[PDB]
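Student: To start, I am sharing the structure in question, which I have written as structure tokens.
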Amino acid sequence: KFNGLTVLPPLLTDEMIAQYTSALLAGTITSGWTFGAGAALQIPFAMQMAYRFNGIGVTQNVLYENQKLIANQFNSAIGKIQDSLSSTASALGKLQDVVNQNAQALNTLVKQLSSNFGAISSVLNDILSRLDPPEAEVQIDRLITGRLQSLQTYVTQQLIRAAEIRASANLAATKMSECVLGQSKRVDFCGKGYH
Amino acid sequence: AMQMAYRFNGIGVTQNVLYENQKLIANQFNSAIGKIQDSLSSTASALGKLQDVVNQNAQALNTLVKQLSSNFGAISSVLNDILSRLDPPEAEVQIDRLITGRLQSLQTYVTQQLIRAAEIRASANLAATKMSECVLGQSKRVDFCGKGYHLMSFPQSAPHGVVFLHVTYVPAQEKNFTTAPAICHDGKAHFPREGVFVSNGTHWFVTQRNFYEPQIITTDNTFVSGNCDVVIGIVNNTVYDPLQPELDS
Amino acid sequence: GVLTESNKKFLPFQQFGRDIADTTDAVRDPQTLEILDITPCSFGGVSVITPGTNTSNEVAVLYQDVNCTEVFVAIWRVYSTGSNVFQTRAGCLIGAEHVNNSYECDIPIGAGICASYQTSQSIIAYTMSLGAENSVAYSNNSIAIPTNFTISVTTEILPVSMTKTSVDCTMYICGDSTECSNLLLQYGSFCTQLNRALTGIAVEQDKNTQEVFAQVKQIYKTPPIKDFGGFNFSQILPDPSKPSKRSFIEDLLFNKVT
Amino acid sequence: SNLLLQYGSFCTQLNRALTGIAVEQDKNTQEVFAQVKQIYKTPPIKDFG
Ligand SMILES: *[C@@H]1O[C@H](CO)[C@@H](O[C@@H]2O[C@H](CO)[C@@H](O)[C@H](O)[C@H]2NC(C)=O)[C@H](O)[C@H]1NC(C)=O
Ligand SMILES: *[C@@H]1O[C@H](CO)[C@@H](O[C@@H]2O[C@H](CO)[C@@H](O)[C@H](O)[C@H]2NC(C)=O)[C@H](O)[C@H]1NC(C)=O
Ligand SMILES: *[C@@H]1O[C@H](CO)[C@@H](O[C@@H]2O[C@H](CO)[C@@H](O)[C@H](O)[C@H]2NC(C)=O)[C@H](O)[C@H]1NC(C)=O
Ligand SMILES: *[C@@H]1O[C@H](CO)[C@@H](O[C@@H]2O[C@H](CO)[C@@H](O)[C@H](O)[C@H]2NC(C)=O)[C@H](O)[C@H]1NC(C)=O
Ligand SMILES: *[C@@H]1O[C@H](CO)[C@@H](O)[C@H](O)[C@H]1NC(C)=O
Ligand SMILES: *[C@@H]1O[C@H](CO)[C@@H](O)[C@H](O)[C@H]1NC(C)=O
Ligand SMILES: *[C@@H]1O[C@H](CO)[C@@H](O)[C@H](O)[C@H]1NC(C)=O
Ligand SMILES: *[C@@H]1O[C@H](CO)[C@@H](O)[C@H](O)[C@H]1NC(C)=O
Ligand SMILES: *[C@@H]1O[C@H](CO)[C@@H](O)[C@H](O)[C@H]1NC(C)=O
């Protein structure tokens, strides 16, 4: 709010953002993928896995004959993610570059306000006092084009950058419709391997 | 009637559903068309997406046209009037102000058009993908052709745009049951070939996975692997053999 | 700005502080060694929350990013500075009332607040309800198979192309002026480049309507025997009443676009 | 303030461009997350096999 750089708040608060992610995660367990299409129908989770080995050319007898090894292998897999996220901070590379690129846009824009842009000064009040208003309009005209062109540059950079996010928001919406609400047969879509 | 039968066979539903209920589906589809008939005719808010293309394009031109009556730092906004009033040795300075003020108003409009035209190609390629998959075949991508299991779609034209008519399949009424993931008859698991094992309380049944149709468990219904201790959730049953009464007579 | 007392400690030769973005905030008083801060005065955007003018005639303003004490200053109407002012997380709301209920979203405001027009009747500002909750009876021995089905028809609408438009940079900048025509040319190749950029858009629009529609090799013919096993396809097929081959549902689609 | 206004509709156009982005950001977080009809409840019996 220092020089007109207002920031609007998001409509969806972060408390209830986790409410959706506690609902998509709570229908994947019990109902399976049925709640994506019609109405949620409860399935035992040992049988819900059995629907998913049956999509990679693997017969049903693999799971229930080895139900204890897979359960411990999955539980240990979560623990590996637990240590990998907690130890290093370089895993979140993609989300960090969004904020930093946006932060360099504002700091470039703010620091442009202390440039003369062809005039003799860079203060709106000082040029009016020192020079006569019959000829101060020529000097203050230099602090129009020098500042108007610095705004249209930032807006054009924002419109191009905002097209990247929609291209990544539509890709994330595709994954939440296929990789979560069902099983995908696209090779190397949901991680390297059979999904 | 057989082209419909080729499409129920892609959602895990056996062929016997269609021809045993050919009259209910025909009236349900015919009534479905009539619902689109009234919904399109009554309200005009359904065509939101195609309307915003024209209005955004028409707002660009009216902004561009109204920029022609601005001084842009000069003393006037008429090309003919500035030449008559002021001497051409110094009218070139004033008419220079009606160069940069009008050239920058054109490159702004062109840059806005190049960004906006990239949106349409991203939507034209998505429409070309749907016409290649959702019309010329059947799609198994979940929530691609409407919310639900997909059957087919039909294309319709529109002024600067296309309109689809998806036909999906949605289950209606569910029932509680009791299940067990395996069956033991002779000290051995009896994994079913296609379906799960259900029971209403007295007799166990095997049925398909999206529509209730139970059958008596036979040897053809299942394949056998392993003994009767590794699996968890095992429930005993008797699996009838069709050969022994057939070989009896 | 707004001067106030500060807890910051300067250095005994130091005059006035600054910030990260080179902005002045801390100014030492010249005579007294007390330390003063600078806070910019309150400002924000003014928004109007209204229902449909066909329905009602009552509005409620929303002063954004402001504490609810600095209102009634403004500088519209005088009456819009009272009547149970309700503080939100996104700004100061005047003309509405707080409700402890929860309803679906009608008008977005910010930070999970929705305004509507409910019954006698006034404008309320509740907190949105994220749909009706549900709970499934999960157990290790339970299964649910549906016993009856439905067939439905949704509608998906996409745009394919925009209107082709060419603008002559010679006529637009200097329209029939000998002095302006020569002075425009010495600027260089700005005019030539723009007419080549707008041609790339106009060529691309023809390519867009070619890929979506022209994917069939041969035009097929509708058979005259319409016995389709019970299905009625006459609403979507072409009707020979019109001179064109336009169908019935297409006819409504063209009239709804102005 | 008076000399800026005679330039025309540059100020009006930019404030209409930036609201197009701000509306679009809310639409992005709506499509990715809000795809579930009813909020479900985690069962208390956590015996997941
Ligand atoms: C579970 O379903 C089976 C299959 O229909 C039922 O068995 C038949 O139920 C009818 C109901 O009137 C009886 O007339 C038949 O005699 C039953 N068949 C046999 C071979 O006895 C069974 O009763 C159902 N059980 C429950 C608890 O609903
Ligand atoms: C399924 O049937 C087997 C075969 O009868 C049962 O195993 C018997 O269990 C009883 C006591 O539970 C023992 O006294 C017998 O010696 C067992 N016989 C064999 C061959 O193992 C088994 O208990 C049954 N399971 C269920 C759940 O009914
Ligand atoms: C499955 O649902 C359909 C409708 O969703 C049922 O069809 C209706 O049945 C009732 C009672 O028989 C009739 O009064 C209606 O006219 C039917 N509707 C239509 C559009 O024909 C159908 O009966 C249900 N299936 C079963 C086995 O009950
Ligand atoms: C397919 O649906 C259309 C639309 O209702 C039917 O056309 C109407 O049919 C009724 C009687 O069935 C007539 O009274 C109307 O005059 C028809 N409309 C028009 C514009 O002529 C059509 O008959 C249906 N197809 C079949 C084979 O019955
Ligand atoms: C029957 O199913 C409903 C939901 O479909 C569930 O709420 C109810 O608890 C079930 N009852 C039994 C006895 O399983
Ligand atoms: C199913 O869960 C109940 C809950 O206590 C438990 O008593 C029972 O042993 C379980 N059965 C199987 C086969 O896991
Ligand atoms: C306008 O209001 C009248 C009276 O309530 C109603 O009959 C009419 O349908 C409304 N028009 C629209 C477009 O909502
Ligand atoms: C608004 O101003 C009053 C008085 O200045 C103050 O007590 C109150 O805390 C302020 N509101 C907020 C949210 O800070
Ligand atoms: C609404 O909540 C407030 C604060 O908890 C309380 O004072 C008021 O009585 C409540 N009103 C109703 C109708 O529950």
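Residues 854-1048, in that order, are what chain A shows, numbered as in Swiss-Prot.
Recorded method is electron microscopy, 3.8 Å.
Cβ from N, Cα, C; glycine included.
OK, Swiss-Prot features for this one:
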{"type": "VARIANT", "residues": "A:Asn856 to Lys", "note": "In strain: Omicron/BA.1"}
{"type": "VARIANT", "residues": "A:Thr859 to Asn", "note": "In strain: Lambda/C.37"}
{"type": "VARIANT", "residues": "A:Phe888 to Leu", "note": "In strain: Eta/B.1.525"}
{"type": "VARIANT", "residues": "A:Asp950 to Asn", "note": "In strain: Delta/B.1.617.2, Mu/B.1.621"}
{"type": "VARIANT", "residues": "A:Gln954 to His", "note": "In strain: Omicron/BA.1, Omicron/BA.2, Omicron/BA.2.12.1, Omicron/BA.2.75, Omicron/BA.4, Omicron/BA.5, Omicron/BQ.1.1, Omicron/XBB.1.5, Omicron/EG.5.1"}
{"type": "VARIANT", "residues": "A:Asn969 to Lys", "note": "In strain: Omicron/BA.1, Omicron/BA.2, Omicron/BA.2.12.1, Omicron/BA.2.75, Omicron/BA.4, Omicron/BA.5, Omicron/BQ.1.1, Omicron/XBB.1.5, Omicron/EG.5.1"}
{"type": "VARIANT", "residues": "A:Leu981 to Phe", "note": "In strain: Omicron/BA.1"}
{"type": "VARIANT", "residues": "A:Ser982 to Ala", "note": "In strain: Alpha/B.1.1.7"}
{"type": "VARIANT", "residues": "A:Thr1027 to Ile", "note": "In strain: Gamma/P.1"}
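Describe the structural surroundings of these features, if you would.
Tutor: For A:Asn856 (variant position), the count of additional Cβ atoms within 10 Å of its Cβ stands at 10 [all protein chains shown].
Taking the Cβ of A:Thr859 (variant position) as reference, no residue of its chain lies under 8 Å away while being at least six apart in sequence.
In the three-state DSSP assignment, the secondary structure recorded for A:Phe888 (variant position) is helix.
The Cβ neighbour count for A:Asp950 (variant position), using a 10 Å radius over every protein chain in view, is 10.
In the three-state DSSP scheme, A:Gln954 (variant position) falls into the helix class.
Of all Cβ atoms in the shown protein chains, 14 besides its own fall within 10 Å of the Cβ of A:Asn969 (variant position).
In this structure, A:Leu981 (variant position) is part of a helix by DSSP. Around the Cβ of A:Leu981 (variant position), the same chain contributes A:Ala989, A:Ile993, each under 8 angstroms and 6 or more positions distant in sequence.
A:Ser982 (variant position) counts 8 other C-beta atoms within 10 Å of its own C-beta, drawing on all protein chains shown.
Mapped onto three states, the DSSP output places A:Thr1027 (variant position) in helix. Within its own chain, A:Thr1027 (variant position) has no residue 6 or more apart in sequence whose C-beta sits under 8 angstroms from its own.
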Student: For A:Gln954 (variant position), which residues in the same chain are close in space, meaning a Cβ under 8 Å from its Cβ, but six or more apart along the sequence?
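Tutor: Once residues fewer than 6 apart are set aside, A:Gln954 (variant position) is near A:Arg1014.
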Student: Could you tally the C-beta atoms, other than its own, that fall within 10 angstroms of the C-beta of A:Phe888 (variant position)?
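Tutor: Result for A:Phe888 (variant position): 23 neighbouring Cβ atoms inside 10 Å.
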Student: Of these variant positions, A:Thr859, A:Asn969, A:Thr1027, which are close to chain C by the rule of a Cβ under 8 Å away?
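Tutor: Of A:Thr859, A:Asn969, A:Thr1027, the entries that lie near chain C are A:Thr859.
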Student: In angstrom units, rounded to an integer, how far apart are the Cα atoms of A:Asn856 (variant position) and A:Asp950 (variant position)?
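Tutor: If we compare the Cα positions of A:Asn856 (variant position) and A:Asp950 (variant position), the gap is 25 Å.
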Student: Roughly how many Å separate the Cα of A:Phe888 (variant position) from that of A:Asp950 (variant position), to the nearest whole number?
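Tutor: A:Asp950 (variant position) has its Cα 35 Å from the Cα of A:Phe888 (variant position).
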